[PDB]
Amino acid sequence: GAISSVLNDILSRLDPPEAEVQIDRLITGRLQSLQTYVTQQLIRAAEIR
Amino acid sequence: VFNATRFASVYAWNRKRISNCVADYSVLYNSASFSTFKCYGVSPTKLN
């Protein structure tokens, strides 16, 4: 949802307050992707056990 | 562009391409001349 997928690009363009709005979509999107990976590892770990 | 005597019309406006040069944006931002200065794409202090 952010304008760009690079942190340095949004930080050097949008203002700190505006970048936080875009950074929120970056972190929120990455958190859902990070938790999805950890959730799959816990499920895959159970099958290995 | 900025200091030109007479700009073109808003109906048909003059588009000037600026490439291969040194852009100093501090003279325009710091000095008080123009009333409205705002940057939508980037920050006004990071222009340089």
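The residue numbers of chain B are those assigned by Swiss-Prot, with the residues present covering 341-388 sequentially.
Going by what the header records, the deposited coordinates were determined by electron microscopy, 3.9 Å.
Here the Cβ of each residue, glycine as well, is placed from N, Cα and C on the backbone.
DSSP assigns B:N343 (mutagenesis position) to coil, not to a helix or a strand. Using a 10 Å Cβ-Cβ cutoff, B:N343 (mutagenesis position) registers 5 neighbours. According to Swiss-Prot, the mutagenesis experiment B:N343 to Q carries this note: Reduced viral infectivity.
There are 5 other CB atoms within 10 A of the CB of B:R346 (variant position), with all protein chains counted. For B:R346 to T, Swiss-Prot lists a natural variant annotated as follows: In strain: Omicron/BQ.1.1, Omicron/XBB.1.5, Omicron/EG.5.1.
Swiss-Prot gives this note for the natural variant B:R346 to K: In strain: Mu/B.1.621.
One natural variant catalogued in Swiss-Prot, B:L368 to I, is accompanied by this note: In strain: Omicron/XBB.1.5, Omicron/EG.5.1. Within 10 Å of the C-beta of B:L368 (variant position) there are 14 other C-beta atoms, taking all protein chains into account.
Annotation of the natural variant B:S371 to F in Swiss-Prot: In strain: Omicron/BA.2, Omicron/BA.2.12.1, Omicron/BA.2.75, Omicron/BA.4, Omicron/BA.5, Omicron/BQ.1.1, Omicron/XBB.1.5, Omicron/EG.5.1. When Cβ atoms from all protein chains are considered, those within 10 Å of B:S371 (variant position) total 8, not counting its own.
According to Swiss-Prot, the natural variant B:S371 to L carries the annotation: In strain: Omicron/BA.1.
B:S375 to F appears in Swiss-Prot as a natural variant; the accompanying note says: In strain: Omicron/BA.1, Omicron/BA.2, Omicron/BA.2.12.1, Omicron/BA.2.75, Omicron/BA.4, Omicron/BA.5, Omicron/BQ.1.1, Omicron/XBB.1.5, Omicron/EG.5.1. Around B:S375 (variant position), no same-chain residue six or more apart in sequence has its CB under 8 Å from its CB.
Quoting Swiss-Prot on the natural variant B:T376 to A: In strain: Omicron/BA.2, Omicron/BA.2.12.1, Omicron/BA.4, Omicron/BA.5, Omicron/BQ.1.1, Omicron/XBB.1.5, Omicron/EG.5.1. Other Cβ atoms within 10 Å of the Cβ of B:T376 (variant position), summed over all protein chains shown, number 4.
Cα separation, B:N343 (mutagenesis position) to B:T376 (variant position), rounded: 15 Å.
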